[PDB]
Each structure stands twice: as C-alpha cells, then as structure tokens.
Number of protein chains: 6
Amino acid sequence: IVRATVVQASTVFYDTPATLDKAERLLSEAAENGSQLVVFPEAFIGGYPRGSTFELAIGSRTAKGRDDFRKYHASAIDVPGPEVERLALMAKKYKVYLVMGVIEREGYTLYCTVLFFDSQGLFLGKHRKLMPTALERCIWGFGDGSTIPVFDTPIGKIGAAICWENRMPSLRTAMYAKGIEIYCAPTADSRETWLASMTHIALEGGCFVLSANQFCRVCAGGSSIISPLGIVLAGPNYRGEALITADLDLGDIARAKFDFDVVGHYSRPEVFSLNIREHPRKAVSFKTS
Amino acid sequence: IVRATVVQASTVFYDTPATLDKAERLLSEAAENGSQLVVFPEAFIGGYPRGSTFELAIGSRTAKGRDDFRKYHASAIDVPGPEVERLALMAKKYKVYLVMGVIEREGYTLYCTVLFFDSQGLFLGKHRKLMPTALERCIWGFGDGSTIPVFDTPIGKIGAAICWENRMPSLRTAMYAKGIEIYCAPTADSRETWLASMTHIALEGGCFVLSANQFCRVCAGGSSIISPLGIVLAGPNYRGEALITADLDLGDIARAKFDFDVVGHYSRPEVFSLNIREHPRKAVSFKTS
Amino acid sequence: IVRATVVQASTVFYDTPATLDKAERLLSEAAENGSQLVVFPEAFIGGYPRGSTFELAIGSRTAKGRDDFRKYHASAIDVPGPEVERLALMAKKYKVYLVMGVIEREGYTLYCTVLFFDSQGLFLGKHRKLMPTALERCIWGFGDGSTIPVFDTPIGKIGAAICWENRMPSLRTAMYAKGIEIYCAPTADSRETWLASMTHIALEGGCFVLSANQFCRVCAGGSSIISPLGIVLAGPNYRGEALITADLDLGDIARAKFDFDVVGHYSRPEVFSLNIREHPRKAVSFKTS
Amino acid sequence: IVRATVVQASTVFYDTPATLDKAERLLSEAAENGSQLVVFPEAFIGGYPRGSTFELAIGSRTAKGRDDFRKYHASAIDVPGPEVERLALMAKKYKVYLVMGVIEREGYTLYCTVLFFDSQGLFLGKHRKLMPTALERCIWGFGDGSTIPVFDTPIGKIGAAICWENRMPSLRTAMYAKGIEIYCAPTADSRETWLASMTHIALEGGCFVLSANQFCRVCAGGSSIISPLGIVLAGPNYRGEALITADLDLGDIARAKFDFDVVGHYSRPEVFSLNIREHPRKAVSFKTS
Amino acid sequence: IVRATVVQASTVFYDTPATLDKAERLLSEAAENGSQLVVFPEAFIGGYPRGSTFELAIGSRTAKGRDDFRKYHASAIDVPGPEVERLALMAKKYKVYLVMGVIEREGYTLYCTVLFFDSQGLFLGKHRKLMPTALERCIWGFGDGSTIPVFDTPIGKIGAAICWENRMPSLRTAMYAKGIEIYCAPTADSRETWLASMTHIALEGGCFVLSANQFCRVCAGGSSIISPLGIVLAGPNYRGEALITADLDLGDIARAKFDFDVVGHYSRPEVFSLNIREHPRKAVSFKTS
Amino acid sequence: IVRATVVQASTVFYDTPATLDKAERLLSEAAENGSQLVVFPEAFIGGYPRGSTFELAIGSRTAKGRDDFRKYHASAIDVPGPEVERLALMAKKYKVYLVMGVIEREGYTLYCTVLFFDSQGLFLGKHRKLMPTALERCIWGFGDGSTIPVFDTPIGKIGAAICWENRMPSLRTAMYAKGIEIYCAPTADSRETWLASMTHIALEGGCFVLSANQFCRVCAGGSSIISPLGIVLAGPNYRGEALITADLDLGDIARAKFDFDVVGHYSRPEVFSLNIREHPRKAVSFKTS
C-alpha cells in the first residue's frame, strides 16, 4: 500500500530559476504528511503560453512573432544539465519518487518532455511527446518511437502520457502490454470531458489513473485520482489551488482484472495483431574509430 | 439531416412468436412521428436470462441445469428462416432502416448476433459477437473475424458492436479505419460507468454514438444519443420505458474532425502498425464437383 | 529540343467545377502556339486560403473556425475520381504533357499533392507533400517516403517539388540520384528570396528549373525559367498575369555537367553515404483470402 | 553582439616572407576600429596562379611546365613551422580571432588548407580542401574525412569551407548538424552567380555567411556579409580593394529558426538518414615499442 | 600450352558503330592462325583524345570546351547494353577469350574500364581504372576497391591493369596475392621507358606480361610479350601496325619461381603486413520492401 | 648540387687488413677530383665467395666444408671494433660521406650489413640484410625490422638496400614513405636484367639510384647512376675496373614528382593501407638493477 499526491500550482512563466523554489516549498509541504509519490502538471518548468497566437496567418510572419518566440526560447532547459542536478539533489534528501513535466531544448527546438526520478537521486529516463495537438505543431517537435518507458520500481510499474496522447487507442494498448498499473497523465485542459475520458482509461486498464492540471489567473484545472473500478477517490478540485492526497491499495488490481482483462485473456490473437517499431532514428550519424 | 430512435422495452422472455408483435406496435408508434432509423436492444428476440446460474459449480452438473438449458434453447431462432422474412416484410411496408439484436442457433449452439435491414426489405448481413464476457462463455459461442461490417447507406455508414466489445482498443480502431459515423451499440447493463464510457468513444471517433438498453421488472437501463463533440442530445432516461428520439446533423462531423482526427493525420504510421486477419474459417469443409 | 510554358492565373477559390473551365481556356491558349509542356501553380484546384487564421489561439477553438473548415473541406477533390477523368480527357485531345497542383482528400484529411499526365491520357502517378511549413500543419497532412517519382518520358525525365521542399539538402540530393533534368517547382510565395534560391538549384543540378506562382487580388507572384548555367530565359513577370514561354535545349546539360557534376564524380563516396527508406507504410492493413 | 571584418587585398604571388607584412599592416588597420574577427581570402600566403596552364595537353609534358611547377613549389609553407609561429605571435599581441587561407606542403605535395587562431595565440586546427575543382586536380591533393571542425569559441561556433565545397548538399548538411552559426567561406571567383549562391546558404542555414575574395590586376572579386534572413549588410564591393566591416547580432538566429529549422524539426528521420565516415586514414603507418 | 595475340590498330575516334567492324575483321584475321587469347589496346571503342586541351586554364572555361566535351561524350557506350551483346556474339561464334578496353558512361560521367569475355559468350566482369594520371582527372572518374578481379579460366588466371596503375607497388602486390600468371596491361604511351618498366614486373612476378598499344597518324606504340625470366619473345614492333603472336609455356612459371618467389616464401610476414579494404561504396542507396 | 662516385674494384678475398689499404688509395684517388660521396660494392671487406658450394648435398656434410667455413669465418670483422675506428679516421681527414659494404660477425654468425659515416668521423648506424637470396641462407643470417634507416644529412636523405631487397614491393614503399631521394644499392650480379630493374625504381621513386658492383678475375659487373626521369648519366662500364663520377641536381626531384608522386597524392588511402612492425626483438634479454 502506497500513497501519492498531485499538485495544482502554476508557474510564473518567466525567469525559470525563480519557479524552481516554488517546487521546493511544495515538495516540502507534500513531504510533511508522509507521502511517497509526487506528480507535477504539464509544462511546469518551461511555462505553457496560453492565449498567445504569435501572429501566424498563413505565412505572413510579422515582426512581433520573432521576438516573442526568442523570449520564450530563452526560458527553456536542457538535459542533462544544471537544472536536473538540482532536482536530483531535491529528491535525494529523503525518500520520494518524482515525476516532472518540463520543456527541454535541443538545438533551437522545443520538446515537451517529462522526467522521472527515484528515491536515490538517479536519473531513470524521459518520455517525449509523440505528436503535439493543433497549434503546438508550429513551435514544438515530434518524438520518436524509442522513448516509451517501463520503469519498474519496488512499489510497482509507473508510466506516463501527456495531453492528447491518452486518446489514441494504439498507444494505450502499447502501454497495457508492458504492465502499467500506475498511469500518470498530466494535461493542460479543464472540461467536463476530461473526467469522463479518464474513467474509460481507468476501466479499460486496471491502473490507478493519476492526473494533474494547473490553476492560474482562467482555465481552472481539476486534478483527481481514480480507482480501477471507476470510483473517484479525490474529487475534481476546482476550488482554487491546493494539494490532493489519497492512498493506493495494490491489491485492488488482481481483484479488478477478474472481469475484463485486456491484452490477456481477451483481445483475440487469432484475428488482431499489433507491432510497434521502436528504433532510435536520427538524421546525421557520425561514426569514428 | 436524418433522425433516429432507440427503444427501451423488454421481451416476455418465452414464447418467441408472442414477443414479435410488441416489435410491430413499437415500430408503428415509432413510424408515426416521421423517424428514419430504429435501434432495438441486446438479445431482444431470444431473451436475456438475468440472475439465473444454471447450477454450474466447477463441473458438478446437477439435473436442474439441463432442463433449464433446453427450455432456453427451444426459444431461439435461425437465419435465414421464417423469423427474418416477417421482419423484412415489416421493414418493407414503409421507408425505415432496421437493426435488431436477436439470438440465433446453429446446430445446438447459441450466437448472440445482430441483424441489419434496409428500406427495400433486403437482408444486408449480420455481426456476431466476438467474445462473451464472463459467464456467457458457458452457454454462447465465439465469432470469427470475417463478420465486421461496413454497410454503406445513402444516409451514411452504419456499424455496430455489443456489450463489452466497445472496451477493446483494437476493435474500435478497426471500426474507425472503415469510416464509421453512425455507431450503434446495444448493451445489457445499467451503471453510471456506461455513460462515461460512451462519451470517450464519441470523442475519440466522430460518430453519433447511439446506445440502447432494456427495462424490465430491476436493472433500469438508460439509453441515450451523444453528439461527436461530447454533448448529450437525449438524456439517460431511467424513468420507466419509453421512446427516445433526436435528429442528426451529418455536417457536425467534418467540423468535429478538425481537432483530433484519428486514423488520419494522427496515429503515426512510422511507429505503429495494425493488421486484421479476416478469414472465414470453419472446421469441416466439404468439396464436391 | 522541347518548349514549355508556365501559367500565372488564380482560382476563384470556391465552387471547384467553375475553376476547371479557366484551366480549359488557358490550356487552349497555351496550345495555339505549339507548346509541349504546361505547368500549373500550387493548390490550383482546391484553392489556397491566404490570410485566414481559423481562430486557433493555443487550443481555444472558437465556433467560427469549424464552419470555416467545413466550407473549405467541401471544396476538395479525390483521386481517382470524376475530376481526374476530365483532366485526362483534356490532355487526351492533343499532344501535351500536363502537371497540375491539386488538393486531394482522404477520409476527412487534406493532402497538398501534385499530379502528372502524359500525351495519351494515362495517369502516371502523384507526389504528395513531405511536410507542410508552419501553419499548414494545422490543416494538412504529411506524406510518406514511397511517393518520390522518376517518370521517364521520351522528352526527358521530369520531377517535382513543392513550396519549401526545395530548401532541404537531402531531398534534392535524392532527386539528383535518379536523373532529373527538368525540375518543376510550384510555390506560393513572392519575394526577391525565391529567384536567388532557385539559381542555386539550377547551378547545383543541371536541370531546367521551371517554377510557377499565382497572381490574385496582393502577393504578386513571379514565375520564370532558368538555364542550367544560371541564365534566366524568361524574367520574373510581376506585371499582372500572363503566359510565359521559352524553348529548352537538351544538349545544354551534357555541356553544363563538365564543371561540377554532382552525385557522379564529386560527392566522395569514401566519406559521405546516404540511404533513403522508401516504404509504403499505412496504419491499418486488412488481409484476406 | 560581435563585429567582424573581411579583407579584399591580393598577394605579391612570389617571395612569401614579403607578403606577410601586408598581412601585418592590414591586421593593424583592422585593429584600430575595434574589430573582433578577421577573415582572409583563399590561397593568400601561397599565391593563386591565375591564367597559367603549365602546358598539359594530354600527357605531352613539355620542358616549360616543370620549371614553372618547381618555382611555384618553392614558395609554399609547412605546418607547424616558422610561418605559423609568427602568425600566432601576430594574433597574440591583442584580442582578435584569426582565420587564414594558406597553401601548405607535405612531401612534394600541395594542400590548399585554411587555418584557425584564437585570442590567446593557440593553434586550434586546420581544414584541408575535400576536392579541387577542375584543373587544380593536376597540382593539388585531396583531403580526408577527419578534418571537418567544430571550434566552439565564447562568441559562438565558427566553421569554414572553400571555393566549390559550398555547392555540395551533403557537406553543408554535415556542417549544419554540428551547430554552425558563423560560416566563413573564402573563394576565388567573381560572378553574379556567387551572391545568389550564398543567399541560399544563408537562408537554408541560420548562419551569418561571411565570404571573402581578392582583388588583383582582372577578376574583381566582391566580398560581403549576409544576415540569416537574406538581408545583405555590406554590399558586393567591386570598387577596388578596401576593408569591409559590419556588426553581428547573435539574437538574430533564434528568431530566424522559427520558420524553417533544418536538421531539427524538419528533415524527417523516418525516411532520410545520413552517416559520415570520419577516419584518419594514411598510407604507411609505422608502429614501434 | 596456350598462345596469345596482341593488336596494334587504331580507332577512327568518332562514330563508334563504325569502329566495331575493324574489331570484327581483326578478330577474324587473328582467328585464322589458331589463336586462343586476343588483347586490344587502351580506350579502343571510346577513343583516346590525344593532344587536345579543352581550353582549361585555371577555371576560365571558354565556350569552345563545352561543345568539344559533348561531342566526345556522345560517342561512349554503357554496360550492359547493345554494344556488349554484339561483342558477346562475336566471341561466341568460335573458341577464343576476349579482353577489350572500352570507355563507358554512367550518368554524364566517363570511366575508362576494361572488359572480359570467355569462350561461351558470357560476361565475366570488368575492371575500372583506379586513378587517372594527370589531365584525365578533369574528364574521367575514379574507380573503387570492389573491382580487382581474379577470373580463373581453364588455361590459367588472367588479370589486367591500365596505363599508370602498373607503377604502384601496393596494387601489384595485391595482384600477386591472388595468383596472377597472365598479366595483361594495355597502355597509351610509347617510350624506351615502358619496356624497361615491364621487364621489372615480369621478373618480380612470374607472369607472362602481355602489353598492347595503338598506332595512329605520331606516338608509334610498341607492344610485346615477355617471358617470366626476362626474355622478350616478340619484340617492340615500331614498324607500322600489325598482328603479334607467340606461344606460352605454362610450365615456365614453376621453374621460374625457384629463385625469387614473392608473397610466398619471401616477404617476411613478421615485419610487413598489408590489408586491402574492398567495399562496394556508393553515394545514394535506396532500400525498399 | 652535389656530386658522387661509385667504385668497381675487387677485394683480395683473404687477409682482411691487406684489403683495407686498397680502400685508402681508392679513397684518395676519388678525393683528388673534388667528390663528396663514395659508394663501395657489396661484401667488400669480408669477401664474397663466388662459385664455392661448401659440399652441401642434402645433409651429407663432408669434412671439406667445415675447414672451408672456418677459413671464411676467420676473415670477418665485428662492429664496433678496431676495423671501424680506422674507417672513421679515414673519413675524418677531409670532408666526404662514406658508405661501405662489410661482413660482420656476431657470435659465430655472419650478417651481410652495410655501414654509414658522415664528414665528422661519427658512426651513424647500419642496415643489415633482411633475407639472403638462395644459397646464402646456409651461411648467413636474417635481419630484423628495427634497422631500416632515414639518415638525414645537409645534402639530402640517403638510404640503402642490398642485392635482392630491391625487388620487394613492400620494402620499397616503406623506403618511399620516409623521404628517400638518394638511394644507394650495392649488388653482386651482372646481367642486362639489372639496368632494366633499376630504371623502374628510378621512375617509381624520384631518387637518384646509385648502384655499385665489383669486377674480378668472370662476372664483369657494371655500375651506373640514373636520373629520376630515366636518363642514365654514366653508362654501364663493363670495360675493366675504374672510377665513375657524375653530378647530382637536387632541383631535378621537385620537377620530377609533378607527374607520378608516390605515397603522396596517388596510392589511395581509402582502399590500400600498410603497416610496418619495427621492434628490436632478441632471444635472451637480461635485466638487472
């Protein structure tokens, strides 16, 4: 039996070493009640530009989109670097597992990735975003196949997905085949749609769906946590920003997969068959001796 | 622009020529307000045995399960036969499209299939059930791959699925690749779970999800109809049995697939790939000359 | 020795059977002076929405973007269909080679492709666009690798590329390895940049670069034709819309590849090496017997 | 923000310790206005024999080509030696970065290389020429793969290329993958061709293209400097020989890679892939103990 | 014991189907005295442009070099094609082994290759030239490593080399390690130098050196044949053009390798060691499925 | 410009302090005409036993081979000792460079080495023979790899080789990689073969080949000197024994390496590669402290 928390705070959107101590004080306030797993929302460190359009008509490209883009580009981080060593030292002080939604750069690009940290201050890996949704295609980049993680821990197996990757059927049945039972999912929207779209994943899976959204000033996001029977433990807190905690019974999965049981004993292999091509493909590959 | 109805009535569960005139009077009452498409619930003609256990412990097989099974077996139909000619003559009198959830027999077996009829009294085809859920495995049979239909009509393309086939990800992304925009789904359960599980399909698709459940005496089923933006047109009528009608705007799909757009321009073919084996496999195959 | 023409006219942007007779009267006026190859601009049949933004902020998705998208979606064509049979019958009447920049649909998507037709009314093939540039990612789709053509004719080998595919180095050195010497390139921009960017391709290649742009009311596009020595035959006509013709000496290529000579005898294979993966990848693949 | 200069002077073509004080007085005159980076043309120290043919018919080899070749061979330098110590002491006196186009010897051969020097009088490295163009194959040699530099400085990353290496697509997309943003390119030709061929590199890249050519008596070379938006800062000075200066805004690159963005987020790795073999290969390799 | 012939005739240098019947009448006149192996000189089919300079100063590139190059380019062949089928049918009529020095094209390039044919009309392979000498670098191309042949026959093992590949030490000790005992060597020069340079190869080897040169009007070439003891069988015929024949004793090799014996029992492997990298490297490599 | 001499005299074959004053009087007669470099033949001091067989059948070993071997063994020298101090004092009297072909002993063995002396009476080094030819294997020994010299002088770089080491290709391309331009080569044979075998080395190299042979009573050896263009300066003097002199133009090498140019810019490093293992290996190695 473990217990996990989600947060709902917002970033200051500029001056990225100043939005890193908010993470420290929230991590300490989430530490003082004996928690074990902390989930941060989407695009927490880099900042999520809401409402801005960058003045892109069809290819007009006015002068006041370029300066806006460089002011947004100068406030991103890069891995591994000085901004992940401090997070490793943050999670190294005591025992907690840490996920974090950051925005990284790689040679004048922007990838909306997510990070993973264990209780011993190691760096497990990262999961980039597969495809940005509608207008984020203009400013962000596409992830490859060699990124989808397993990340087995002594409290279970944890995975992640971002805003509208949870609507694909093929990515979810590729997560289910690796054995996910704690399924984190940050996002950046706030509708009645989202709770009804997460109840289906919590029923189709068997995993404790653990979402997180931010609250700024208005797009009042509501985070929650859902049992694998369809029972909301902690409700959709639209009432300001706060901390949300609940406990997780890991024996409520083998009693929940008695009815449905995806990629085992349903999902007839005699008619359906899937295959995922997972290659680290890169454009230019130097080879020396 | 079309308009479609669902019904919520129950069968008398025995004496199957007597439960066929209820269908006639409901079809006439659904005709008198200018409807165009009528959907009947799961296992309407054959009857759905609720609560019965047939006394199956592990293989004890007491004497009062066999007589119960033969009394249930003697009240099923077979296609094509005298019970589908009357339904073709029923839909042939005026202009309406007809789906129907029956229970067929094929050599001392039971298949929980669904039927399709056009406005001219023809027999389009049928869709058997892929896999029964938990206890229906004891009494019913498994469907093959060569059954999933397209069934293009001059009002659109209509498909179907049964109780817990709507939770598979692979079957839904096999329905989406054929171009479904009117997605009927009968069922035999009544929870808060079911409305939240259909909102996800109506959002992931772009299809007018049109469910149907029965009401008997208690398992008060609630049928509805959901827009492809996540807007319930007619609510979950738990208040007795009645008729439910709404209209369908077919221009609300090309404006709804601007955001998400499954198996087109999402669903990266460079990493994921699916293939469905659709063969008519049978055990014994006689060949003559 | 052949001679080829480019056009500079614009479409009426709506009611796509009405913009198809402008093509007929321009094709006849380009026929009456003994031409042999006619090139039409980018997005001629489907229409190129200039200046419109569809109101996409970050994911706000107001109501007046959806109706704008469906009014744009209802004015596209699909191949093969009734709109390419008329173009085949158009090019079948007399002897001319025909390229054409259309916009096709494939299941509520939009691909900005280009077509090819011979002198006998056959359908050679098509070349979809690899990646749309900045804001066209929101509304259009991505092409695959199994599309890049050779299309050998008895007047030479002709290829094509679209607006900002001509800036990639890898795609141009994949075109050069197949033996292109007549290199059509429609576009949708009008700067001093574009003439200086085509002179480099005409020098790096050895191919008669033959561009085409449209003129509407203002984005006064200028089409031209460039010798493989860097000598502009017909200038950048910014003076309204008109027809532009010149003749092509096919013996001015073997005398032009005496100096530079790309993928032969330059481009050291002992240090550089390229490989193109050209597979027809699709998401769902039905297989029967 | 840095500022850089190019020169346009010519050598005296013989007596190579006498053409080294012209470099001193030009370096001092370029020092007195607060410059930071000085670029010298192609083959400045060794001399570039223009118009001479050496009497090579097909292999006739008359007597008056051998004495001409030895008089040209006796006026070359060798690295490291007494001619680079004086250049290091020249750049060591004050703070300036120095590139220089020399001609080196290595055992009765001639390599047309280029040199690099920092502000502290160190020797960073050198970049030999990959392949000479047409007639220089008779007298010069070929470079290997283990020579292409990165050379990161505290004012950016600087690279180089020579006369007709800038027309290869593979070498430029091998320079782009290492992160070049100041792209020096000496040459030895003077056409209208060259400005139109450098505008394409400045647009395809994002780098401040900084060319240099010489002026002797006539082949009036014209050097320039081009912004990464396609805006010529200092024009093609055909009016005698002079000094040319401009300033460089390093924030005009992250605002310029918002549209195109080569080897990031364009250049689809799922279809194209490149690999460069970078080995120091030599004919005879002695090994001892 | 075999017997072999060399020829000394010249080509008409233009109209390449007319210089192919001279080969027929010489092949018949060499057939009528019971010969078994016929060797033709360097660049026999394509023609060897002697004395022409193409007006290449340093990169001036006057107009009367381009037309000269295209008139030379239009008189070359390509393998496999219609010009090697006739040579296979020529050698297929009776029993003779055939080598032939042609000039091939491969996409506006020129490779000075050599061909091989057996007694049954098959096509064994080809040997391109490794590096052209001084001025032929301007017009011809470089061969790769995956071309050096063995070509075992029932009369021995035959190899080949071209004009100044016979002066390299590494290529000859790569030929010796494969077991060459009949070593053909066409050329295009006529000095006292050449006989003294072939006596050394015939002594260092053990192979019957069998050279061939052409005679036109003056560069009076002289072909010969040398025993592996240093004994000229047929002298350097400077007296016009004619046929030259001699017989070959294959037992004069195992009695000749009693003294010297290269890559066996000399050539100390404890101090010297060689390795040849033999890879088929090409610039662009398409891969499909 | 230097000038060098070779001698052609013979030894008295016994009583080795008596054959050392012949060297003195020949060195003085070669001094009196202003020479600068004197070359002595193979096995001058120790004596070269011609025609003797030592009665070695297969291993019969008669008594009159042992006394013949000890009478030959008692007339050899050892380095460094009393016989090289007198030669150093001989070359120390005036300015001349001295090479000398001696026979040394090392613990009842015989090595056919060659010596080197400068103008100041120093001892530069020695070059033992790699492998004796046919019958000299019975009486002489094998040299190792750590012996091949460079020996740079202020008149150039001088090297050496002995009788049939000049036929190996690997040893000559190991001499060429160190920069030899004066290539001494004593021998002990007299054929027409030898002049034709040295013309190839003088052409393949660029070095003034300077051979020397002895004349006794008949094996009339003929020494010569060959320009690096293939022009014999002083002919093959078969007319008794005498002194042979000529002058050497060191500017006739950089004009001679314009055509061919071995281990530079020919000898493709991308396909061929050589490596020489140069270790001082000895059987028993005492180590103390």
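Chain B uses Swiss-Prot numbers throughout; the residues present, in order, are 35-251, 276-347.
Structure determined by electron microscopy, 3.9 Å.
Even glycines carry a Cβ here, placed using N, Cα and C.
Features as listed in Swiss-Prot:
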type: ACT_SITE; residues: B:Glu76; note: active site, proton acceptor
type: ACT_SITE; residues: B:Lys163; note: active site, proton donor
type: ACT_SITE; residues: B:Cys197; note: active site, nucleophile
type: MUTAGEN; residues: B:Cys197 to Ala; note: Loss of nitrilase activity and 95% reduction of the nitrile hydratase activity
Around the Cβ of B:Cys197 (mutagenesis position), the count of other Cβ atoms that are within 10 Å: 20
Near chain E - the recorded positions B:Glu76, B:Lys163, B:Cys197, filtered by Cβ distance under 8 Å: none
Endpoint distance, Cα to Cα in Å, for the 24-residue gap that opens after B:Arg251 and closes at B:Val276: 5
For the residue listed as 'active site, proton donor', nearby residues of its own chain (Cβ under 8 Å, 6 or more apart in sequence): B:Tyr145, B:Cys146, B:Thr147, B:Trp174, B:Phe176, B:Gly177, B:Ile196, B:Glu199
B:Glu76 (active site, proton acceptor) and B:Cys197 (mutagenesis position), Cα-Cα, nearest whole angstrom: 8
Assigned element (helix, strand, coil) containing B:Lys163 (active site, proton donor), judged by DSSP: coil
For B:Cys197 (mutagenesis position): DSSP state (helix, strand, coil): coil
Close in space, distant in sequence - B:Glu76 (active site, proton acceptor), Cβ under 8 Å, 6 or more apart: B:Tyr82, B:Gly135, B:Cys146, B:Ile196, B:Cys197, B:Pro220, B:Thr221, B:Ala222, B:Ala246, B:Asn247, B:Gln248
Structural state of B:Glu76 (active site, proton acceptor), classified by DSSP into three states: coil
